[PDB]
Amino acid sequence: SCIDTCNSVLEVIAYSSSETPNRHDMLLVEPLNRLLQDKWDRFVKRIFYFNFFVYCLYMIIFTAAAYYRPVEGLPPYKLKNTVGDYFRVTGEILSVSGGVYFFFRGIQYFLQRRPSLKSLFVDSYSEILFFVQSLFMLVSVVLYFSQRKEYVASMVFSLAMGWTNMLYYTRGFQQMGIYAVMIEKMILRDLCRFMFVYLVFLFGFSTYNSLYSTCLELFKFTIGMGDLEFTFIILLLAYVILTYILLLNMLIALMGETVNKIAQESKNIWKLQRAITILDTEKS
Amino acid sequence: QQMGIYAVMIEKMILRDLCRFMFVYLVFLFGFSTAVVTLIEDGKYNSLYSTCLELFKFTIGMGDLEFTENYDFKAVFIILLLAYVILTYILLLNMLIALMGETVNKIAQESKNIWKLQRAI
Ligand code: NA
């Protein structure tokens, strides 16, 4: 009573404000975990798999349509009486339809949920990312019909975001879903700290008579491609010792520490994500 | 005993960590390669295979960051390459090392028992 559906307990815990002390732990309570697993294995596994298949088809069609884009200049491009041109245009139409679908789904989520502008950009990262991909697609359409070739820039950012968003569907499989929660926690905590310090050091040591060229040359060192003679020796050696040999290995060590302490927290967050998916599937 | 346990650990790492890592890494690589090759107008790297190989070179410490110039919007190309590098090389490959360390920490007894069962067989 008032657990399955009512303010129901599951809808209270799942849609919490992200300040609740134990939002991730309240789902480990005896009857709730077994109820969510029952709902999953009964109907939400199949629905979620169908959604994943539909998204994979959408991304495949979008990739195919963008791959075979014409190179003539100043769109729109007139369609030729060729089967290939009829496949390309239908793929483009499907891509634009999916973008509109995701834009409207993001608007509906921001309306019915009313995030408080902090949990907006501190929780619900999936919704924002899909919405941002849809925004890129719509901006691409607008630029395309304005006779601007910058439509391709917006389209390729929509494609890389859409392919990186496939990591959303790792939830629904425990091992991959927890690995993806651990990727989120690495990005928010270790990559952020390392990137701040690393960027400060890089900009200082970079400050080839242009700032951009020298910054790129010094960044090549981070990826194992540094020249040491690209165009001084003490500065380059100091930069190498402080970034490559110290800061990048320290990042590995801190990543090892994080993984050791987030094991239980990563599983709870994945379970909460799947509970949110199960509630969304039930409501819609 | 020592080489036996080492091989068992290799088996466990191939089945768990390499698998999870390869799935996420291949998804990222294909997405970023489809974006880069779409941005490219023409030339030597206007094929999916060529761009995929160029972006995979980054994983092995041989990435160019300037392997082509047949495009418009150089900013778009640089941003895509930097995003791919930050997401794979600096994050995912180090996370793999960190997850491999955890696995080593947690599979000593399991790896010795499996080796003993192998020798019994
Ligand atoms: Na190298």
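In order, the residues displayed for chain A correspond to 385-390, 393-593, 627-650, 659-711 in Swiss-Prot numbering, which applies throughout.
We read in the header that electron microscopy, 2.3 Å was used to get this structure.
From the backbone N, Cα and C atoms, a Cβ is placed for every residue, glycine too.
As recorded in Swiss-Prot, the features of this protein are as follows:
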BINDING   A:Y511, A:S512, A:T550, A:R557  resiniferatoxin binding site
BINDING   A:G643  Na(+) 2 binding site
BINDING   A:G643  Na(+) 1 binding site
BINDING   A:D646  Ca(2+) binding site
MUTAGEN   A:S502 to A  Largely reduces PMA enhancement of capsaicin-evoked currents, but no effect on direct activation by PMA. Loss of activation by capsaicin and loss of vanilloid binding; when associated with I-704
MUTAGEN   A:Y511 to A  Loss of sensitivity to capsaicin
MUTAGEN   A:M547 to L  Reduces binding to resiniferatoxin
MUTAGEN   A:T550 to I  Reduces sensitivity to capsaicin 10-fold; no effect on sensitivity to resiniferatoxin. Reduces binding to resiniferatoxin
MUTAGEN   A:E636 to K  Abolishes channel activity. Restored channel activity; when associated with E-639
MUTAGEN   A:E636 to Q  Slight modification of pore attributes
MUTAGEN   A:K639 to E  Restored channel activity; when associated with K-636
MUTAGEN   A:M644 to Y  Slightly modifies channel permeability
MUTAGEN   A:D646 to N  Strongly reduces the affinity for pore blocker ruthenium red and lowered channel permeability for Mg(2+)
MUTAGEN   A:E648 to Q  Minor modification of pore attributes
MUTAGEN   A:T704 to I  Loss of activation by capsaicin and loss of vanilloid binding; when associated with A-502
MUTAGEN   A:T704 to A  No effect on PMA-induced enhancement of capsaicin-evoked currents but reduces direct activation by PMA
Tertiary neighbours of A:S512 (resiniferatoxin binding site) (same chain, Cβ under 8 Å, six or more apart): A:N551, A:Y554
Rounded distance in angstrom between the Cα atoms of A:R557 (resiniferatoxin binding site) and A:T704 (mutagenesis position): 9
Of A:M547, A:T550, A:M644, A:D646, A:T704, i.e. the mutagenesis positions, those within 10 Å of A:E636 (mutagenesis position) when Cα atoms are compared: A:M644, A:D646
Surrounding CB atoms that lie within 10 Å of the CB of A:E636 (mutagenesis position), all protein chains: 18
Cβ under 6 Å from ligand 1: qualifying recorded positions of A:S502, A:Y511, A:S512, A:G643: A:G643
Euclidean distance between Cα atoms of A:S502 (mutagenesis position) and A:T550 (mutagenesis position), Å: 26
Spatially closest candidate among A:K639, A:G643, A:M644, A:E648, A:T704, the listed recorded positions, to A:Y511 (mutagenesis position) (Cα to Cα): A:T704
C-alpha separation across unresolved stretch of 8 residues from A:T650 through A:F659, Å: 10
Environment of A:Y511, A:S512, A:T550, A:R557, the listed resiniferatoxin site - residues of the same chain whose CB lies within 8 A of the CB centroid: A:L515, A:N551, A:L553, A:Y554, A:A566, A:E570
Interval bridged by 2 absent residues [Cα of A:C390 to Cα of A:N393, Å]: 5
Candidate nearest A:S502 (mutagenesis position) in space, where candidates are the recorded positions A:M547, A:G643, A:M644, A:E648 and distance is Cα-Cα: A:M547
Interface-proximal mutagenesis positions, chain B, C-beta separation under 8 A, candidates A:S502, A:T550, A:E636, A:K639, A:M644: A:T550, A:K639, A:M644
Minimum Cα separation from A:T704 (mutagenesis position), reported as the residue among mutagenesis positions A:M547, A:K639, A:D646, A:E648 that achieves it: A:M547
Recorded positions compared (A:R557, A:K639) - highest count of Cβ atoms within 10 Å: A:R557
